[PDB]
Amino acid sequence: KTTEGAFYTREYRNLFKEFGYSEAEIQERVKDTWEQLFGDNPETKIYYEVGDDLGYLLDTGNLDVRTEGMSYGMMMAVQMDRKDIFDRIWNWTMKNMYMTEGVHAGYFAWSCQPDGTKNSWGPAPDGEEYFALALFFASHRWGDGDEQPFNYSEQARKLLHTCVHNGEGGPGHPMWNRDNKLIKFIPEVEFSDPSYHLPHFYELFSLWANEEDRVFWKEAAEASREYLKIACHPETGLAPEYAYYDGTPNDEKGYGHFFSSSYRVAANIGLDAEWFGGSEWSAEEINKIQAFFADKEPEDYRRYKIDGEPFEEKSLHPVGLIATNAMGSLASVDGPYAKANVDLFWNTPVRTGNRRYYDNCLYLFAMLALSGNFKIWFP
Ligand code: NI
């Protein structure tokens, strides 16, 4: 590590403020972003309330409710101290997504219709890891409820138990390969997705998961840091959406390039550097991604091969790309392009249109992280 992280100091960098933005404008912008996503602002909103006790995040582009969006929404709500929103989302999640039958019992069906109908009985591991951490944060901020499923920390430990141990007495599959400690793209495959690797989350799991797994989680954190070094292109810093355990792109179905999924790598690296400390690798990695985009206009952002070669196809989520590249500045605060990225993001409005969901989730995490408001909530 090259700096001491917020995990040790309990002070979160307000990068917007350090780059010269006023405290009043920053506060306004964070709240405005929240309100545009969770309030009534129908052109821009992604959260929808249902009755007195339910609510969900809608993938506006695919017309479904995704565990990615639900777990994001729970993380957002706990960072904003909004138990009411947190509990609505988590309650919908448990009611409509949690599976008690099939090979993936104990996990969450990745895509549901707005009426709660499962589109699939397959889970998406990046959902599970966000559910668990947001649950731990909920336990810590508010206390475990007495009524299930609001017993937050028990639900978190129980979920992470399944993630590691599923398949031991039965037909299930774990979400992490036990030998290499790497998160999988889905439980029944043996390849991964770089954007799913959250070593900073695993550090916390190594403190708060069932004791029998705390060594595993510290090992998974280290394995995830090593994997990112091999998965990011050495010149451009670009990661593929899917990658084999060997770090190379899995393009069997067109996911071997730098597109929507990959964007989150830079954000993940920034947040890890802020929580657990800078490193040389992270700063250089962010410098590479930012250097790569420095001569490119947002209107012209493309799909790229990880070597930098452009496709005709434009970025489907260019706002999310901007936001993640800016959030990445937390791992290279003195980097040559760090201030330009944060400024570009500052000058980019939240997204409107039917594709806004993904951009806007990335945008709110970036607002939170760059203002010193994406925090670890301790017991
Ligand atoms: Ni103002």
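Numbering, chain A: per Swiss-Prot, residues 3-381 in sequence.
Per deposition record, X-ray crystallography, 2.1 Å.
Cβ from N, Cα, C; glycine included.
Under 8 Å, Cβ to Cβ, and six or more positions away along its own chain, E70 (mutagenesis position) finds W112, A126, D128, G129, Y132, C363. Under its mutagenesis entries, Swiss-Prot includes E70 to A with the note: Activity is 0.01% of wild type.
In the three-state DSSP assignment, the secondary structure recorded for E70 (mutagenesis position) is helix. Feature annotation from Swiss-Prot assigns active site, proton donor to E70; the stated evidence is similarity to another entry.
According to Swiss-Prot, the mutagenesis experiment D128 to A carries the annotation: Activity is 0.4% of wild type. In the three-state DSSP scheme, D128 (mutagenesis position) falls into the helix class.
Where Swiss-Prot documents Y198 to F as a mutagenesis experiment, the accompanying text is: Has high levels of glycosynthase activity. Reduced hydrolase activity. Over all protein chains present, the Cβ of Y198 (mutagenesis position) has 23 other Cβ atoms lying within 10 Å.
A simple way to gauge crowding: the CB of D128 (mutagenesis position) has 24 other CB atoms within 10 angstroms, across all the protein chains here.
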